[PDB]
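Trainee: I have a structure here, written as C-alpha coordinates, and I will follow up with some questions on it.
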Amino acid sequence: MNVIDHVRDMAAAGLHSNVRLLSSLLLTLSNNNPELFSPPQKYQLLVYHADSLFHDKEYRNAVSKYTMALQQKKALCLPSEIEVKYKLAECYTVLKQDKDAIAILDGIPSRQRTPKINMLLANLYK
Amino acid sequence: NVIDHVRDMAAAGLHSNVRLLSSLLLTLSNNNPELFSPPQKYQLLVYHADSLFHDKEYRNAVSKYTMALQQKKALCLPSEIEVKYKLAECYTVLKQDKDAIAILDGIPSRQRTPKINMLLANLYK
(Lines of atoms letter the chains of each structure in order from A and count residues from 1; the text may use other names and numbers.)
(Lines give C-alpha, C1' and ligand atoms only; values in the text may rest on other atoms or scores of the structure.)
Protein backbone atom coordinates (compact mmCIF):
# COMPACT_ATOMS: atom_id res chain seq x y z
CA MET A 1 0.00 0.00 0.00
CA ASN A 2 0.82 3.70 0.26
CA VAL A 3 0.86 6.71 2.62
CA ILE A 4 -2.12 8.37 0.93
CA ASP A 5 -3.97 5.07 0.79
CA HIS A 6 -3.55 5.00 4.57
CA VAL A 7 -4.93 8.54 4.82
CA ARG A 8 -7.96 7.52 2.77
CA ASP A 9 -8.45 4.49 5.03
CA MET A 10 -8.10 6.51 8.23
CA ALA A 11 -10.56 8.87 6.57
CA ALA A 12 -12.98 5.99 6.09
CA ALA A 13 -12.71 4.77 9.68
CA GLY A 14 -13.43 8.38 10.67
CA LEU A 15 -10.18 9.19 12.48
CA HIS A 16 -10.60 12.77 11.27
CA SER A 17 -8.31 14.13 13.97
CA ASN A 18 -5.48 11.92 12.64
CA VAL A 19 -6.17 12.63 8.97
CA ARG A 20 -5.94 16.34 9.69
CA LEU A 21 -2.59 16.40 11.49
CA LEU A 22 -1.07 13.90 9.05
CA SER A 23 -2.40 15.36 5.79
CA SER A 24 -1.29 18.75 7.09
CA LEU A 25 2.23 17.47 7.64
CA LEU A 26 2.08 15.64 4.31
CA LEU A 27 1.05 18.88 2.61
CA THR A 28 3.93 20.75 4.24
CA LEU A 29 6.27 18.01 3.04
CA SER A 30 4.75 18.19 -0.44
CA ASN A 31 5.39 21.93 -0.85
CA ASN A 32 9.01 21.24 0.03
CA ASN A 33 9.45 18.05 -1.97
CA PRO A 34 7.38 18.38 -5.12
CA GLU A 35 6.91 15.08 -6.93
CA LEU A 36 7.02 13.16 -3.69
CA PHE A 37 3.40 12.92 -4.77
CA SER A 38 1.77 12.75 -8.19
CA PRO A 39 -0.79 15.39 -9.26
CA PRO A 40 -3.65 12.94 -8.72
CA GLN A 41 -2.19 12.24 -5.29
CA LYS A 42 -2.01 15.94 -4.44
CA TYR A 43 -5.69 16.33 -5.30
CA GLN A 44 -6.52 13.41 -3.00
CA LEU A 45 -4.44 14.92 -0.23
CA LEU A 46 -6.17 18.27 -0.51
CA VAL A 47 -9.63 16.75 -0.49
CA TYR A 48 -8.88 14.52 2.49
CA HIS A 49 -7.42 17.49 4.31
CA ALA A 50 -10.31 19.81 3.50
CA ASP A 51 -12.85 17.15 4.47
CA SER A 52 -10.89 16.92 7.67
CA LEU A 53 -10.97 20.69 8.18
CA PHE A 54 -14.70 20.56 7.44
CA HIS A 55 -15.61 17.92 9.98
CA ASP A 56 -13.62 19.97 12.48
CA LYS A 57 -15.91 22.83 11.50
CA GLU A 58 -13.23 25.26 10.38
CA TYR A 59 -15.05 26.29 7.26
CA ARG A 60 -12.91 29.12 5.91
CA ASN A 61 -9.85 26.87 5.95
CA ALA A 62 -11.83 24.10 4.30
CA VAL A 63 -12.98 26.57 1.68
CA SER A 64 -9.47 27.49 0.63
CA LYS A 65 -8.33 23.86 0.51
CA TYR A 66 -11.39 22.85 -1.48
CA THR A 67 -10.83 25.63 -4.02
CA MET A 68 -7.17 24.62 -4.16
CA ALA A 69 -8.28 21.06 -4.81
CA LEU A 70 -10.53 22.12 -7.68
CA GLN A 71 -7.65 24.01 -9.25
CA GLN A 72 -5.61 20.81 -9.13
CA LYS A 73 -8.53 18.91 -10.66
CA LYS A 74 -8.41 21.24 -13.68
CA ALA A 75 -4.96 19.89 -14.52
CA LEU A 76 -4.76 16.42 -16.06
CA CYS A 77 -12.18 6.44 -7.99
CA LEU A 78 -10.64 9.75 -6.97
CA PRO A 79 -12.92 12.10 -5.05
CA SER A 80 -15.58 13.33 -7.45
CA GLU A 81 -15.35 16.95 -8.53
CA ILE A 82 -19.08 17.07 -7.90
CA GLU A 83 -18.65 15.78 -4.34
CA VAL A 84 -16.12 18.52 -3.65
CA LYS A 85 -18.27 21.29 -5.09
CA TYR A 86 -21.13 20.12 -2.91
CA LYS A 87 -19.13 20.44 0.30
CA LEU A 88 -17.64 23.68 -0.92
CA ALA A 89 -21.21 24.92 -1.30
CA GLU A 90 -21.90 23.76 2.25
CA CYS A 91 -18.96 25.69 3.65
CA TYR A 92 -20.08 28.86 1.90
CA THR A 93 -23.59 28.37 3.25
CA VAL A 94 -22.52 28.12 6.87
CA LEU A 95 -20.33 31.17 6.26
CA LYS A 96 -23.40 32.96 4.96
CA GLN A 97 -21.94 33.38 1.49
CA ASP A 98 -24.93 32.13 -0.52
CA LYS A 99 -23.94 34.03 -3.65
CA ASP A 100 -20.87 31.78 -3.64
CA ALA A 101 -22.60 28.57 -2.69
CA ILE A 102 -25.10 29.13 -5.45
CA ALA A 103 -22.35 29.91 -7.94
CA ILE A 104 -20.40 26.66 -7.52
CA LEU A 105 -23.48 24.49 -7.69
CA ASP A 106 -25.08 26.38 -10.54
CA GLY A 107 -21.83 25.91 -12.44
CA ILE A 108 -22.49 22.18 -12.49
CA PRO A 109 -24.16 21.15 -15.75
CA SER A 110 -27.84 20.56 -14.98
CA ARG A 111 -27.75 16.97 -16.23
CA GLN A 112 -24.88 16.22 -13.83
CA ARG A 113 -26.57 17.55 -10.69
CA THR A 114 -27.48 14.99 -8.02
CA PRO A 115 -30.66 14.91 -5.93
CA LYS A 116 -28.63 16.08 -2.94
CA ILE A 117 -27.19 18.95 -4.97
CA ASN A 118 -30.66 19.96 -6.11
CA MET A 119 -31.97 20.06 -2.56
CA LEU A 120 -29.25 22.46 -1.51
CA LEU A 121 -29.83 24.74 -4.49
CA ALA A 122 -33.57 24.68 -3.87
CA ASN A 123 -32.97 25.78 -0.28
CA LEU A 124 -30.54 28.50 -1.40
CA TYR A 125 -33.23 29.96 -3.63
CA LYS A 126 -34.95 31.52 -0.61
CA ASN B 1 1.49 19.65 17.02
CA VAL B 2 1.71 16.07 15.74
CA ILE B 3 4.02 14.42 18.27
CA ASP B 4 2.09 16.07 21.10
CA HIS B 5 -1.08 14.58 19.65
CA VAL B 6 0.25 11.03 19.58
CA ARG B 7 1.22 11.56 23.23
CA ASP B 8 -2.33 12.48 24.22
CA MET B 9 -3.85 9.45 22.50
CA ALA B 10 -1.35 7.21 24.28
CA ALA B 11 -2.13 8.75 27.65
CA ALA B 12 -5.82 8.43 26.78
CA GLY B 13 -5.13 4.72 26.35
CA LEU B 14 -6.15 4.83 22.68
CA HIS B 15 -3.44 2.33 21.74
CA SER B 16 -4.61 0.47 18.64
CA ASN B 17 -5.09 4.07 17.57
CA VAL B 18 -1.54 5.38 18.04
CA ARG B 19 0.00 2.26 16.50
CA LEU B 20 -1.28 3.01 13.02
CA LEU B 21 -0.30 6.67 13.19
CA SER B 22 3.06 6.43 14.95
CA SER B 23 3.94 3.70 12.47
CA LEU B 24 3.28 5.90 9.43
CA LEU B 25 5.10 8.76 11.12
CA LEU B 26 8.10 6.55 11.81
CA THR B 27 8.42 5.44 8.19
CA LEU B 28 8.05 9.06 7.11
CA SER B 29 10.68 10.21 9.58
CA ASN B 30 13.11 7.56 8.35
CA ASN B 31 12.74 8.90 4.81
CA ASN B 32 13.09 12.50 5.97
CA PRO B 33 15.81 12.20 8.59
CA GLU B 34 15.52 15.96 8.95
CA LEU B 35 11.74 16.08 9.26
CA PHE B 36 11.82 15.46 13.01
CA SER B 37 14.06 16.54 15.87
CA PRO B 38 16.20 13.85 17.43
CA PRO B 39 14.14 14.42 20.60
CA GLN B 40 10.90 13.95 18.67
CA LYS B 41 12.19 10.83 16.97
CA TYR B 42 12.81 9.44 20.44
CA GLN B 43 9.24 10.17 21.49
CA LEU B 44 7.84 8.52 18.37
CA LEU B 45 9.81 5.35 18.95
CA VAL B 46 8.82 5.09 22.58
CA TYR B 47 5.15 5.74 21.85
CA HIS B 48 5.14 3.20 19.04
CA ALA B 49 6.85 0.56 21.16
CA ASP B 50 4.19 1.07 23.83
CA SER B 51 1.46 0.32 21.32
CA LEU B 52 3.41 -2.73 20.17
CA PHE B 53 3.43 -3.60 23.88
CA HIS B 54 -0.33 -3.13 24.43
CA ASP B 55 -0.94 -5.28 21.42
CA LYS B 56 1.22 -8.10 22.72
CA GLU B 57 4.10 -8.00 20.24
CA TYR B 58 7.00 -8.19 22.63
CA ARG B 59 9.87 -9.05 20.30
CA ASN B 60 8.84 -6.09 18.17
CA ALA B 61 8.50 -3.82 21.18
CA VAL B 62 11.97 -4.87 22.27
CA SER B 63 13.36 -3.67 18.94
CA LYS B 64 11.67 -0.29 19.09
CA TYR B 65 12.56 0.19 22.73
CA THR B 66 16.24 -0.51 22.06
CA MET B 67 16.26 1.87 19.09
CA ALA B 68 14.76 4.45 21.44
CA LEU B 69 17.51 4.13 24.06
CA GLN B 70 20.04 3.90 21.24
CA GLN B 71 18.72 7.30 20.15
CA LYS B 72 18.40 8.91 23.57
CA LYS B 73 22.18 8.56 23.72
CA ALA B 74 22.76 11.01 20.89
CA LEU B 75 21.09 13.61 23.09
CA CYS B 76 8.72 16.62 27.26
CA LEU B 77 10.40 13.22 26.88
CA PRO B 78 9.53 9.89 28.54
CA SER B 79 11.87 8.79 31.33
CA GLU B 80 14.79 6.69 30.10
CA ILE B 81 14.33 4.69 33.31
CA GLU B 82 10.69 4.01 32.45
CA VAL B 83 11.64 2.76 29.01
CA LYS B 84 14.26 0.44 30.48
CA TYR B 85 11.54 -0.87 32.76
CA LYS B 86 9.06 -1.59 29.97
CA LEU B 87 11.98 -3.10 28.08
CA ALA B 88 12.66 -5.44 30.98
CA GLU B 89 8.95 -6.27 31.07
CA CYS B 90 9.19 -7.48 27.49
CA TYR B 91 12.26 -9.59 28.13
CA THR B 92 10.52 -11.04 31.15
CA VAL B 93 7.35 -12.09 29.35
CA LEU B 94 9.58 -13.48 26.59
CA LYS B 95 11.50 -15.35 29.28
CA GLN B 96 14.79 -13.75 28.27
CA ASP B 97 15.71 -13.35 31.93
CA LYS B 98 19.38 -12.64 31.25
CA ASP B 99 18.41 -9.70 29.04
CA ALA B 100 15.85 -8.41 31.52
CA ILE B 101 18.35 -8.58 34.35
CA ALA B 102 21.08 -6.92 32.30
CA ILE B 103 19.02 -3.88 31.44
CA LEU B 104 17.76 -3.33 34.96
CA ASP B 105 21.10 -4.10 36.58
CA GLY B 106 22.53 -1.41 34.32
CA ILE B 107 20.56 1.28 36.15
CA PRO B 108 22.47 2.93 38.99
CA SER B 109 21.12 1.59 42.29
CA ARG B 110 20.47 5.12 43.56
CA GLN B 111 17.98 5.53 40.71
CA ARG B 112 16.13 2.21 40.96
CA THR B 113 12.42 2.58 41.75
CA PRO B 114 10.46 0.09 43.88
CA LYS B 115 8.96 -1.39 40.69
CA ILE B 116 12.42 -2.02 39.29
CA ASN B 117 13.77 -3.50 42.52
CA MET B 118 10.84 -5.90 42.58
CA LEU B 119 11.26 -7.06 39.00
CA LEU B 120 14.94 -7.70 39.80
CA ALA B 121 14.10 -9.57 43.00
CA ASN B 122 11.61 -11.73 41.12
CA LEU B 123 14.15 -12.38 38.37
CA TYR B 124 16.72 -13.45 40.96
CA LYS B 125 14.72 -16.49 42.10
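Numbers in chain A come straight from Swiss-Prot, and the residues shown are 1-76, 97-146, in order.
Method on record in the header is X-ray crystallography, 2.5 Å.
Placement of Cβ uses the backbone N, Cα and C atoms for every residue, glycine included.
Quick paste of what Swiss-Prot says about this protein:
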- A:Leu22 to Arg: Loss of homodimerization; when associated with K-26 (MUTAGEN)
- A:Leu26 to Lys: Loss of homodimerization; when associated with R-22 (MUTAGEN)
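Walk me through where these features lie, including what they touch and how far apart they are.
Mentor: Secondary structure at A:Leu22 (mutagenesis position), as computed by DSSP, is helix. Within 10 Å of the C-beta atom of A:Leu22 (mutagenesis position) sit 25 other C-beta atoms, taking all shown protein chains into account.
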Trainee: Name, in the order they occur in the sequence, the residues of the same chain whose CB lies under 8 A from the CB of A:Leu26 (mutagenesis position) and which sit 6 or more residues away.
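Mentor: Listed in sequence order: A:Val3, A:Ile4, A:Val7, A:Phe37, A:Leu45.
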